[PDB]
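Quick notes on the structure that follows.
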Amino acid sequence: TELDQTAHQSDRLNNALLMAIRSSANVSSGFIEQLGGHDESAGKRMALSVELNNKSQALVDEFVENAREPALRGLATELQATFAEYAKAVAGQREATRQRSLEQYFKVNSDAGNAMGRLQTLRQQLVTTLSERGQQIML
Amino acid sequence: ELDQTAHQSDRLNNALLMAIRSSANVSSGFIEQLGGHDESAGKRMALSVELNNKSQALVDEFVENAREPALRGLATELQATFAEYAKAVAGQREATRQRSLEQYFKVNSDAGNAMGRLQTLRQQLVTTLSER
Ligand code: NA
């Protein structure tokens, strides 16, 4: 069952990253829809972008809540802090979309991409660490 | 065997993360073209293409290795929904090359709906994989 917990942790992480990138795919494609005049579809993509990032944040919190050992807990709290940066950048992108402003969009698009780069690396390190811990249990 | 399940998990997870990043990149590049960052846009498009190529290869590997009767049908579904997704993102890149906002809108729901199904299917495949 500690074996079971490692898998549940890996799954939180994998879903969190996937939904976080989906959230960015929705704000940028939503912005394009908006500029094409499809305001209702853009508004649903904004809401979807909100909901995806909020679900990722919640899984990251669960991931911290379940990280006991010192190796894991420190990487996990840095993922949590990095995600906050990412979430704030995407919220910035959603408001540029509501305000129809390319200028504000480009201003935070780069912030989002740099936090997202750190999130991917943190995920890889956590995946390796969790898989190491599961394998040491088996040994 | 247990070694093969870790390789299959890595393939599936990397495939889906690169696949969604491929769409986020072509949408970003489109927005860059709208604001005149044509050089910047071309870098996103190249990345979108490469990510699509790499994730397609990982999906294909995942499927070739998923011979078990328990996985066979789910792995084939993954491959077909992934095809539907990659064709939608290729449509986004073509709408970008054509600088067509309307064309882009029309393929957006194709890509987003398929990715929503890929996320679900991913969960079931790793459940089935974690069943050893
Ligand atoms: Na549009």
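We number chain A the same way Swiss-Prot does; the residues here are 50-188, in that order.
Any Cβ shown, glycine's included, is placed from N, Cα and C.
Listed features, source Swiss-Prot:
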type    : residues                                                                       : note
MUTAGEN : A:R71 to A                                                                     : Abolishes binding of all ligands
BINDING : A:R71, A:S72, A:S73, A:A74, A:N75, A:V76, A:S77, A:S78, A:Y135, A:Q142, A:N158 : L-quinate binding site
BINDING : A:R71, A:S72, A:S73, A:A74, A:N75, A:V76, A:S77, A:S78, A:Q169                 : 3,4-dihydroxybenzoate binding site
BINDING : A:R71, A:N75, A:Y135                                                           : salicylate binding site
BINDING : A:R71, A:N75                                                                   : benzoate binding site
MUTAGEN : A:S73 to A                                                                     : Abolishes binding of quinate and protocatechuate, and shows reduced affinity for benzoate and salicylate
MUTAGEN : A:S78 to A                                                                     : Does not significantly alter binding of benzoate and protocatechuate
MUTAGEN : A:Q142 to A                                                                    : Strong decrease in quinate binding and small decrease in affinity for salicylate
Filtered recorded positions - A:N75, A:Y135, A:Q142 - keeping only those with Cβ under 8 Å from chain B: A:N75
Nearest recorded site to A:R71 (mutagenesis position) by CA-CA distance, among binding-site residues A:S77, A:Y135, A:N158, A:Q169: A:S77
The one of A:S77, A:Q142, A:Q169 whose CB sees the fewest other CB atoms within 10 Å, among these recorded positions: A:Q169
CB contacts for A:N158 (L-quinate binding site) [other CB atoms within 10 A, all chains]: 23
10 Å Cα neighbourhood of A:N158 (L-quinate binding site): matching mutagenesis positions from A:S73, A:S78, A:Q142: A:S73, A:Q142
Cβ-based isolation winner (fewest other Cβ atoms within 10 Å) among the recorded positions A:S73, A:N75, A:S78: A:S73
Using Cα positions only, nearest of the binding-site residues to A:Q142 (mutagenesis position) (A:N75, A:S77, A:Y135, A:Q169): A:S77
Residues that sit under 8 angstroms from A:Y135 (L-quinate binding site) by C-beta distance, when 6+ apart in the chain: A:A69, A:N102, A:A161, A:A164, A:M165, A:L168
Alpha-carbon distance [A:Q169 (3,4-dihydroxybenzoate binding site); A:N75 (L-quinate binding site)] in Å: 19
Secondary-structure category, per DSSP, in which A:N75 (L-quinate binding site) falls: helix
Between A:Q169 (3,4-dihydroxybenzoate binding site) and A:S77 (L-quinate binding site): CA-CA distance (Å): 19
